[PDB]
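Trainee: Sharing a structure with you now.
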Amino acid sequence: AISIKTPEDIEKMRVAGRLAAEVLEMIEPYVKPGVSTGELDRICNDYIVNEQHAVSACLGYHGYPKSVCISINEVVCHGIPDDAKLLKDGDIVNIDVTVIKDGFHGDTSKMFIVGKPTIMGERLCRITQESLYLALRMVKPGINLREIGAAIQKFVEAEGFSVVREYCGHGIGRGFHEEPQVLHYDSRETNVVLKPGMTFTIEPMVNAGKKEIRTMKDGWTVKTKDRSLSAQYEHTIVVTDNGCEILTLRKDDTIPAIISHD
Ligand SMILES: NNC(=O)c1ccc(-c2ccccc2Cl)o1
Ligand SMILES: [Mn+2]
Ligand SMILES: [Mn+2]
Ligand code: NA
């Protein structure tokens, strides 16, 4: 149950992915102490609608109320932007964006450290991004997703961190969440061999403490059960003939857009 994108569709995914990445590049300057997550969401939405001439794929998805997800510190994902929630010195914050342009989805997120970074916050973000990077370097036809998931987990746990099990990467295209499911840990259920033309995301959620999570009573905000810090990075990619191409690369990424093997 895997869809292979055509050359024309891949190009449309390049545009959509570029826009998603540019939302993150655009919002960066605004992520400072004192700003509310609510205003950040409005800034992102105005940019997506009025500048990119695109739309947020998150607003309305399964009932999601905002345009982007903004998760702070112990919040694992789906943090709901609120005008009463202000960023403060030392915070680590994930902004997850998904835009739809010309029928295709671009999905990506990154961590931002607010004000003076704490060594542990910086470490968690660094390791989480590196876990995404190592997985990306493994992508190529013939490899099984189980191997990639196993590699992410092994690396993350070697750092004394844990991998959230409830959420996974996913196929993406005209649909937000398409097959296959891309687990970030080793599961005996996973058996998917990559093929050229497949487009999916890798978005590991890593906790500094234990893997268990808790959903708040707003039905969206997810936090670590032990309230330890949590970080996430995500990229949308297309499998090429001998590797992959990152469709949501940013200027601050320290990995190449085109990853070729041999
Ligand atoms: N930006 N929002 C998202 O990425 C989002 C909101 C809700 C979900 C979701 C994803 C997989 C399964 C169920 C849900 Cl409510 O993702
Ligand atoms: Mn996302
Ligand atoms: Mn995603
Ligand atoms: Na977090």
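We number chain A the same way Swiss-Prot does; the residues here are 2-263, in that order.
Method of determination (from the header): X-ray crystallography, 1.6 Å.
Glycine residues also receive a Cβ, built from the backbone N, Cα and C atoms like all the rest.
According to Swiss-Prot, the mutagenesis experiment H79 to A carries this note: Reduces activity 100000-fold for the Co(2+)-complexed enzyme, but only 2.6-fold for the Mn(2+)-complexed enzyme. For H79, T99, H178, the entry in Swiss-Prot reads substrate binding site, with the evidence type experimental evidence. Recorded in Swiss-Prot as a mutagenesis result, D97 to A, E or N carries the remark: Reduces activity 50- to 580-fold depending on the metal ion bound. Binds only one equivalent of the divalent metal cation with affinities identical to the wild-type enzyme. According to Swiss-Prot, the divalent metal cation 1 binding site annotation covers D97, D108, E235. For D108, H171, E204, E235, the entry in Swiss-Prot reads divalent metal cation 2 binding site, with the evidence type experimental evidence. Where Swiss-Prot documents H178 to A as a mutagenesis experiment, the accompanying text is: Reduces activity 9000-fold for the Co(2+)-complexed enzyme. Binds only one equivalent of the divalent metal cation with affinities identical to the wild-type enzyme.
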Trainee: What is the nearest of the recorded positions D97, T99, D108, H178, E235 to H171 (divalent metal cation 2 binding site), using the Cα of each?
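Mentor: Considering only the listed recorded positions, the nearest one is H178.
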Trainee: Less than 6 Å between Cβ and the nearest atom of ligand 2 is the rule; apply it to the recorded positions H79, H171, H178.
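Mentor: From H79, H171, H178, counting a Cβ under 6 Å from ligand 2 as near, there are none.
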Trainee: Expressed to the nearest Å, what is the distance separating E235 (divalent metal cation 1 binding site) and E204 (divalent metal cation 2 binding site) at their Cα atoms?
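Mentor: The Cα atom of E235 (divalent metal cation 1 binding site) is 4 Å away from the Cα atom of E204 (divalent metal cation 2 binding site).
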Trainee: Can you tell which of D97, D108, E204 has the most other C-beta atoms within 10 Å, given these are the recorded positions?
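Mentor: Buried the deepest by this measure is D108.
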Trainee: Going by Cα-Cα distance, which of the recorded positions (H79, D108, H178, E204) sits nearest to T99 (substrate binding site)?
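Mentor: Nearest candidate: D108.
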Trainee: What is the interatomic distance between the Cα atoms of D108 (divalent metal cation 1 binding site) and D97 (mutagenesis position), given in whole Å?
Mentor: 8
Trainee: With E204 (divalent metal cation 2 binding site) as the reference Cα, tell me which of the mutagenesis positions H79, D97, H178 is the closest one.
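Mentor: Of the mutagenesis positions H79, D97, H178, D97 has its Cα closest to that of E204 (divalent metal cation 2 binding site).
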Trainee: Express the distance between the Cα positions of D97 (mutagenesis position) and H79 (mutagenesis position) as a whole number of Å.
Mentor: 8
Trainee: Around the divalent metal cation 1 site recorded as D97, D108, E235, what other same-chain residues have a C-beta within 8 angstroms of the site's C-beta center?
Mentor: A21, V98, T99, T109, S110, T202, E204, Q233, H236, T237, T249
